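Peer 1: Provided herewith is a single structure, encoded as C-alpha coordinates, for subsequent inquiry.
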Amino acid sequence: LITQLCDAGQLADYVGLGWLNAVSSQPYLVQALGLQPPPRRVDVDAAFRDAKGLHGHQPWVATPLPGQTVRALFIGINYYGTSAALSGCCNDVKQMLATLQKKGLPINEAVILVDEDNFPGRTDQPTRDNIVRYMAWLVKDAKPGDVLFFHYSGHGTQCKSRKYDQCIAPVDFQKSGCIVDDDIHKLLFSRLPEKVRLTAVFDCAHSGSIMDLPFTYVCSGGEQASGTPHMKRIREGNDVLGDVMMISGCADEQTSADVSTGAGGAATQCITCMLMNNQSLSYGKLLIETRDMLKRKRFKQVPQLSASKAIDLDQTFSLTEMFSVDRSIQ
(Lines of atoms letter the chains of each structure in order from A and count residues from 1; the text may use other names and numbers.)
(Lines give C-alpha, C1' and ligand atoms only; values in the text may rest on other atoms or scores of the structure.)
Protein backbone atom coordinates (compact mmCIF):
# COMPACT_ATOMS: atom_id res chain seq x y z
CA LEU A 1 0.00 0.00 0.00
CA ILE A 2 0.98 3.62 -0.72
CA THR A 3 1.36 5.29 2.70
CA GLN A 4 2.63 8.76 1.70
CA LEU A 5 1.30 11.44 -0.69
CA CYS A 6 4.79 11.80 -2.21
CA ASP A 7 4.82 8.11 -3.25
CA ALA A 8 2.49 8.28 -6.29
CA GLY A 9 1.61 11.99 -6.19
CA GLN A 10 -1.61 13.46 -4.85
CA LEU A 11 -4.64 11.21 -4.31
CA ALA A 12 -8.37 12.06 -4.18
CA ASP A 13 -9.75 13.97 -1.24
CA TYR A 14 -13.37 13.05 -1.60
CA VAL A 15 -14.22 14.45 1.85
CA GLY A 16 -12.68 17.74 0.74
CA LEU A 17 -14.94 17.81 -2.36
CA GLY A 18 -17.94 17.83 0.03
CA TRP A 19 -18.94 14.25 -0.69
CA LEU A 20 -19.37 13.36 3.01
CA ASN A 21 -21.14 16.47 4.33
CA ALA A 22 -22.23 18.71 1.46
CA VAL A 23 -24.26 16.44 -0.78
CA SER A 24 -27.85 15.31 -0.18
CA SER A 25 -28.30 12.32 2.14
CA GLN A 26 -32.09 12.58 1.71
CA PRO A 27 -34.30 10.07 -0.10
CA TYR A 28 -34.50 10.42 -3.88
CA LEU A 29 -37.25 9.34 -6.28
CA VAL A 30 -37.01 5.91 -7.91
CA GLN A 31 -39.70 5.09 -10.46
CA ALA A 32 -40.11 1.33 -11.02
CA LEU A 33 -38.54 0.04 -14.19
CA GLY A 34 -41.02 -2.24 -15.96
CA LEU A 35 -40.68 -6.00 -16.30
CA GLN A 36 -37.70 -6.66 -18.58
CA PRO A 37 -37.12 -9.14 -21.42
CA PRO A 38 -34.98 -12.24 -20.65
CA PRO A 39 -31.34 -11.38 -19.91
CA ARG A 40 -28.16 -12.92 -21.25
CA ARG A 41 -27.06 -15.36 -18.52
CA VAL A 42 -23.47 -15.07 -17.35
CA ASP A 43 -20.72 -17.40 -18.46
CA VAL A 44 -18.58 -17.24 -15.30
CA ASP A 45 -15.58 -18.73 -17.06
CA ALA A 46 -15.65 -15.94 -19.68
CA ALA A 47 -16.10 -13.36 -16.94
CA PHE A 48 -12.98 -14.54 -15.09
CA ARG A 49 -11.07 -14.75 -18.39
CA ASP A 50 -12.08 -11.13 -19.26
CA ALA A 51 -10.99 -10.09 -15.74
CA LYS A 52 -7.33 -11.22 -15.92
CA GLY A 53 -6.18 -7.99 -17.53
CA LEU A 54 -8.16 -5.77 -15.18
CA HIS A 55 -6.92 -3.67 -12.28
CA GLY A 56 -8.00 -0.96 -9.87
CA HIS A 57 -6.18 1.94 -8.30
CA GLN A 58 -5.41 3.00 -4.73
CA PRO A 59 -7.88 5.80 -4.03
CA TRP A 60 -6.28 7.35 -0.89
CA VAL A 61 -3.50 6.79 1.62
CA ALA A 62 -4.40 5.02 4.86
CA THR A 63 -2.78 2.76 7.43
CA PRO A 64 -2.45 -0.81 6.04
CA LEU A 65 -3.96 -3.69 8.05
CA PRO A 66 -1.33 -6.35 8.88
CA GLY A 67 -2.07 -9.62 7.06
CA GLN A 68 -4.92 -8.16 5.01
CA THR A 69 -5.50 -6.59 1.61
CA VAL A 70 -8.61 -4.63 0.69
CA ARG A 71 -10.26 -4.49 -2.71
CA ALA A 72 -13.43 -2.54 -3.61
CA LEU A 73 -15.89 -2.15 -6.50
CA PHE A 74 -18.40 0.73 -6.60
CA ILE A 75 -21.16 0.93 -9.17
CA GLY A 76 -23.52 3.92 -9.47
CA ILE A 77 -25.92 4.39 -12.30
CA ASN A 78 -28.13 7.43 -13.09
CA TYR A 79 -29.31 6.33 -16.62
CA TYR A 80 -28.92 9.91 -17.85
CA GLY A 81 -31.17 11.05 -20.65
CA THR A 82 -33.55 8.07 -20.49
CA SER A 83 -36.96 7.37 -18.95
CA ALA A 84 -34.98 5.26 -16.42
CA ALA A 85 -33.07 8.36 -15.17
CA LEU A 86 -32.43 8.57 -11.44
CA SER A 87 -31.00 11.57 -9.64
CA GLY A 88 -29.22 10.06 -6.66
CA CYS A 89 -27.30 6.84 -7.49
CA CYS A 90 -23.97 8.36 -8.46
CA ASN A 91 -24.34 10.60 -5.38
CA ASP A 92 -24.75 7.42 -3.28
CA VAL A 93 -21.32 6.27 -4.57
CA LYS A 94 -19.91 9.73 -3.68
CA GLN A 95 -21.09 9.31 -0.11
CA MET A 96 -19.85 5.71 0.10
CA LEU A 97 -16.36 6.72 -1.08
CA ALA A 98 -16.10 9.73 1.24
CA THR A 99 -17.31 7.70 4.24
CA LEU A 100 -14.74 4.95 3.58
CA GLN A 101 -12.05 7.59 3.22
CA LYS A 102 -13.13 9.43 6.39
CA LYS A 103 -13.03 6.18 8.36
CA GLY A 104 -9.66 5.22 6.86
CA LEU A 105 -10.43 1.91 5.15
CA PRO A 106 -7.08 1.13 3.47
CA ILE A 107 -8.25 0.12 0.01
CA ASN A 108 -5.39 -1.35 -2.08
CA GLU A 109 -7.34 -1.35 -5.32
CA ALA A 110 -10.68 0.23 -6.16
CA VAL A 111 -12.73 0.20 -9.34
CA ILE A 112 -15.41 2.84 -9.78
CA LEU A 113 -18.05 2.27 -12.44
CA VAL A 114 -20.25 5.36 -12.73
CA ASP A 115 -22.02 7.06 -15.59
CA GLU A 116 -21.42 10.60 -14.20
CA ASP A 117 -18.97 12.66 -16.20
CA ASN A 118 -16.06 14.43 -14.45
CA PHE A 119 -16.19 11.96 -11.53
CA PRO A 120 -12.74 11.75 -9.95
CA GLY A 121 -11.40 8.20 -9.96
CA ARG A 122 -13.96 6.84 -12.41
CA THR A 123 -12.61 3.63 -13.96
CA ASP A 124 -15.19 2.94 -16.68
CA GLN A 125 -18.86 2.97 -17.60
CA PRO A 126 -21.26 0.65 -15.70
CA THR A 127 -22.26 -1.39 -18.78
CA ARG A 128 -23.41 -5.03 -18.49
CA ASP A 129 -20.05 -6.34 -19.67
CA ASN A 130 -18.02 -4.09 -17.35
CA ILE A 131 -20.14 -4.95 -14.35
CA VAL A 132 -19.75 -8.66 -15.05
CA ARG A 133 -16.01 -8.60 -15.65
CA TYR A 134 -15.25 -6.28 -12.72
CA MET A 135 -17.37 -8.40 -10.38
CA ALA A 136 -15.06 -11.26 -11.36
CA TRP A 137 -12.06 -8.94 -10.87
CA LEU A 138 -13.19 -8.18 -7.30
CA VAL A 139 -13.10 -11.81 -6.18
CA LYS A 140 -10.50 -13.43 -8.42
CA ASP A 141 -7.36 -12.89 -6.32
CA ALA A 142 -8.99 -13.46 -2.94
CA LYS A 143 -6.81 -15.18 -0.35
CA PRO A 144 -7.27 -15.77 3.41
CA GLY A 145 -7.42 -12.49 5.32
CA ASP A 146 -8.58 -10.48 2.32
CA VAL A 147 -11.39 -7.97 2.64
CA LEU A 148 -13.69 -7.15 -0.27
CA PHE A 149 -16.23 -4.34 -0.52
CA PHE A 150 -18.99 -3.98 -3.10
CA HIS A 151 -21.55 -1.20 -3.55
CA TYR A 152 -24.28 -0.95 -6.17
CA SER A 153 -26.73 1.91 -6.52
CA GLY A 154 -29.07 1.73 -9.48
CA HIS A 155 -32.27 0.11 -10.67
CA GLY A 156 -33.37 -3.27 -9.41
CA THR A 157 -36.24 -4.86 -11.30
CA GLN A 158 -37.71 -8.12 -12.53
CA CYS A 159 -37.00 -9.95 -15.77
CA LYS A 160 -38.58 -12.81 -17.69
CA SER A 161 -36.95 -16.24 -17.93
CA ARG A 162 -36.54 -18.55 -20.92
CA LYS A 163 -41.54 -17.32 -13.41
CA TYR A 164 -39.72 -13.96 -13.11
CA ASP A 165 -36.19 -13.34 -11.83
CA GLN A 166 -34.87 -10.45 -9.76
CA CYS A 167 -32.15 -8.48 -11.52
CA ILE A 168 -30.10 -5.32 -11.68
CA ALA A 169 -30.07 -2.97 -14.69
CA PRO A 170 -26.73 -1.91 -16.15
CA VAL A 171 -26.53 1.53 -17.83
CA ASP A 172 -26.93 -0.20 -21.22
CA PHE A 173 -29.71 -2.60 -20.15
CA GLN A 174 -31.83 -1.38 -23.08
CA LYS A 175 -29.34 -2.99 -25.46
CA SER A 176 -27.56 -5.58 -23.33
CA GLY A 177 -30.22 -6.73 -20.86
CA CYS A 178 -30.08 -7.03 -17.10
CA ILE A 179 -28.03 -9.18 -14.72
CA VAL A 180 -30.05 -11.69 -12.72
CA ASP A 181 -29.45 -12.09 -9.00
CA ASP A 182 -28.47 -15.80 -9.38
CA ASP A 183 -25.58 -14.68 -11.58
CA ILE A 184 -24.51 -11.97 -9.14
CA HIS A 185 -24.47 -14.61 -6.36
CA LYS A 186 -22.33 -16.88 -8.62
CA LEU A 187 -19.87 -14.13 -9.50
CA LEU A 188 -19.57 -12.35 -6.17
CA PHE A 189 -20.34 -14.93 -3.48
CA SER A 190 -19.94 -18.52 -4.73
CA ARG A 191 -16.26 -18.27 -5.59
CA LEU A 192 -14.99 -16.83 -2.33
CA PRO A 193 -12.77 -19.16 -0.36
CA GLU A 194 -12.92 -19.59 3.40
CA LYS A 195 -11.51 -16.78 5.55
CA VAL A 196 -12.29 -14.01 3.04
CA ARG A 197 -14.74 -11.29 4.16
CA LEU A 198 -17.02 -9.49 1.68
CA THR A 199 -19.54 -6.74 2.38
CA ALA A 200 -22.04 -6.01 -0.38
CA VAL A 201 -24.41 -3.05 -0.32
CA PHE A 202 -27.28 -3.12 -2.81
CA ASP A 203 -29.25 0.12 -2.99
CA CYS A 204 -32.27 -0.92 -5.06
CA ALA A 205 -35.60 0.63 -4.28
CA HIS A 206 -37.62 -2.00 -6.22
CA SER A 207 -36.00 -5.39 -5.79
CA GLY A 208 -36.35 -7.33 -2.53
CA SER A 209 -33.54 -9.71 -3.52
CA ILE A 210 -31.06 -10.82 -0.88
CA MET A 211 -28.90 -12.38 -3.57
CA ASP A 212 -29.82 -15.94 -2.57
CA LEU A 213 -28.07 -15.70 0.88
CA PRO A 214 -29.18 -18.27 3.53
CA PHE A 215 -29.57 -16.01 6.63
CA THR A 216 -31.27 -12.67 7.14
CA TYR A 217 -32.37 -10.20 9.82
CA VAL A 218 -34.78 -7.34 9.17
CA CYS A 219 -34.61 -4.48 11.70
CA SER A 220 -38.34 -3.78 11.77
CA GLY A 221 -40.28 -1.26 13.90
CA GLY A 222 -40.84 -3.45 16.98
CA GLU A 223 -37.20 -4.24 17.62
CA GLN A 224 -35.67 -2.59 20.67
CA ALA A 225 -32.16 -1.93 21.97
CA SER A 226 -33.10 -3.99 25.07
CA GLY A 227 -34.05 -7.01 22.95
CA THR A 228 -31.75 -9.73 21.67
CA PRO A 229 -32.08 -10.09 17.90
CA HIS A 230 -30.96 -13.15 15.90
CA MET A 231 -30.64 -13.89 12.21
CA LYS A 232 -32.95 -16.56 10.76
CA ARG A 233 -32.44 -19.15 8.05
CA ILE A 234 -34.53 -18.48 4.94
CA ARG A 235 -33.00 -20.98 2.51
CA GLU A 236 -31.99 -24.57 2.80
CA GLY A 237 -28.48 -25.35 1.61
CA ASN A 238 -25.59 -22.97 1.10
CA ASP A 239 -22.87 -22.65 -1.54
CA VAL A 240 -20.88 -19.78 0.00
CA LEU A 241 -17.62 -20.59 1.85
CA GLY A 242 -16.56 -17.04 2.56
CA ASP A 243 -18.05 -14.60 5.03
CA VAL A 244 -20.48 -12.51 3.01
CA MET A 245 -22.55 -9.77 4.58
CA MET A 246 -25.12 -7.83 2.59
CA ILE A 247 -26.93 -4.62 3.51
CA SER A 248 -30.10 -3.68 1.69
CA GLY A 249 -33.42 -1.96 2.42
CA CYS A 250 -36.77 -3.67 2.66
CA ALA A 251 -40.37 -3.07 3.74
CA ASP A 252 -40.93 -2.92 7.51
CA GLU A 253 -42.20 -6.36 8.57
CA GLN A 254 -44.01 -4.98 11.60
CA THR A 255 -47.70 -4.66 10.76
CA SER A 256 -48.78 -1.03 10.88
CA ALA A 257 -51.52 0.13 13.21
CA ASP A 258 -52.93 2.20 10.29
CA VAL A 259 -56.49 1.04 9.47
CA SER A 260 -44.27 11.29 2.62
CA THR A 261 -41.30 9.02 1.90
CA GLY A 262 -38.57 8.41 -0.68
CA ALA A 263 -37.61 5.05 -2.12
CA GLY A 264 -34.01 5.66 -3.25
CA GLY A 265 -30.89 5.74 -1.11
CA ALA A 266 -31.81 3.75 2.01
CA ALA A 267 -29.16 1.02 1.82
CA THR A 268 -26.41 3.60 1.24
CA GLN A 269 -27.57 5.69 4.22
CA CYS A 270 -27.68 2.49 6.25
CA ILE A 271 -24.06 1.44 5.63
CA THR A 272 -22.70 5.02 5.79
CA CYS A 273 -24.56 5.62 9.12
CA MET A 274 -23.19 2.33 10.45
CA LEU A 275 -19.65 3.37 9.50
CA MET A 276 -20.01 6.99 10.77
CA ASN A 277 -21.00 5.81 14.23
CA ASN A 278 -17.73 6.13 16.08
CA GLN A 279 -18.50 3.94 19.09
CA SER A 280 -17.68 0.30 18.04
CA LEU A 281 -21.28 -0.87 18.44
CA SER A 282 -22.58 -4.42 17.80
CA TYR A 283 -24.41 -5.29 14.57
CA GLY A 284 -27.68 -5.44 16.55
CA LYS A 285 -27.42 -2.08 18.33
CA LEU A 286 -26.16 -0.36 15.24
CA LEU A 287 -29.05 -1.60 13.09
CA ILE A 288 -31.53 -0.09 15.63
CA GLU A 289 -29.77 3.25 15.35
CA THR A 290 -29.83 3.11 11.53
CA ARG A 291 -33.47 2.04 11.50
CA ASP A 292 -34.30 5.14 13.55
CA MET A 293 -32.23 7.33 11.21
CA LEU A 294 -34.01 5.96 8.09
CA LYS A 295 -37.42 6.65 9.61
CA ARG A 296 -36.36 10.17 10.71
CA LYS A 297 -35.15 10.94 7.17
CA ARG A 298 -38.40 9.71 5.63
CA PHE A 299 -37.03 6.65 3.85
CA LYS A 300 -39.60 3.97 3.02
CA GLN A 301 -37.29 1.06 3.85
CA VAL A 302 -35.89 -0.46 7.08
CA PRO A 303 -32.45 -2.11 7.27
CA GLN A 304 -31.98 -5.72 6.14
CA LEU A 305 -28.78 -7.57 6.92
CA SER A 306 -28.22 -10.85 5.10
CA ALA A 307 -25.27 -13.20 5.34
CA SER A 308 -23.65 -16.49 4.37
CA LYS A 309 -23.54 -17.55 8.06
CA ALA A 310 -25.78 -16.79 11.04
CA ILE A 311 -23.90 -13.81 12.45
CA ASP A 312 -24.02 -13.37 16.23
CA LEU A 313 -25.51 -9.88 16.32
CA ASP A 314 -23.72 -9.15 19.60
CA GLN A 315 -20.48 -9.07 17.59
CA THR A 316 -19.05 -5.63 16.91
CA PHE A 317 -19.82 -4.33 13.41
CA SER A 318 -16.84 -4.13 11.06
CA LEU A 319 -16.03 -4.40 7.39
CA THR A 320 -12.85 -6.35 7.98
CA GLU A 321 -13.49 -9.23 10.40
CA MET A 322 -14.76 -12.78 9.93
CA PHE A 323 -18.12 -13.53 11.53
CA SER A 324 -18.72 -14.95 14.96
CA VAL A 325 -21.31 -17.63 14.33
CA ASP A 326 -24.59 -17.79 16.23
CA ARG A 327 -24.69 -21.49 17.05
CA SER A 328 -28.37 -21.26 18.04
CA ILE A 329 -29.37 -20.92 14.35
CA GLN A 330 -29.26 -24.16 12.30
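Throughout, chain A uses Swiss-Prot numbering, with the displayed residues spanning 4-165, 171-267, 277-347 in order.
So this one's X-ray crystallography, 1.6 Å, going by the header.
Heads up, the Cβ atoms here are built off N, Cα and C, so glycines get one too.
Per Swiss-Prot, the feature active site maps to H158; the stated evidence is similarity to another entry. Under the heading Ca(2+) binding site, Swiss-Prot lists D173, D189, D190, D220, citing experimental evidence as support. Quoted from Swiss-Prot, the note on the mutagenesis of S156 to A is: 3-fold increase in catalytic activity towards substrates. Among the sequence features in Swiss-Prot, the mutagenesis site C212 to G is noted as follows: Severe loss of catalytic activity.
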Peer 1: Any idea what the Cα distance is from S156 (mutagenesis position) over to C212 (mutagenesis position), rounded to a whole Å?
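Peer 2: Approximately 6 Å lies between the Cα of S156 (mutagenesis position) and that of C212 (mutagenesis position).
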Peer 1: Give me the Cα-Cα distance between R165 and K171 in Å, rounded to a whole number; there are 5 residues missing between them in the deposited model.
Peer 2: 9
Peer 1: Can you grab the distance from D220 (Ca(2+) binding site) over to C212 (mutagenesis position)? Cα atoms, rounded to a whole Å.
Peer 2: 15
Peer 1: If you compare CA-to-CA distances from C212 (mutagenesis position) to each of the recorded positions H158, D173, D189, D190, which comes out shortest?
Peer 2: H158
Peer 1: Any idea what the Cα distance is from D189 (Ca(2+) binding site) over to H158 (active site), rounded to a whole Å?
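Peer 2: Per the Cα atoms, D189 (Ca(2+) binding site) and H158 (active site) stand 13 Å apart.
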Peer 1: Could you find out if DSSP has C212 (mutagenesis position) as helix, strand or coil?
Peer 2: coil
Peer 1: Does DSSP give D220 (Ca(2+) binding site) helix, strand or coil?
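Peer 2: SS state of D220 (Ca(2+) binding site) = coil.
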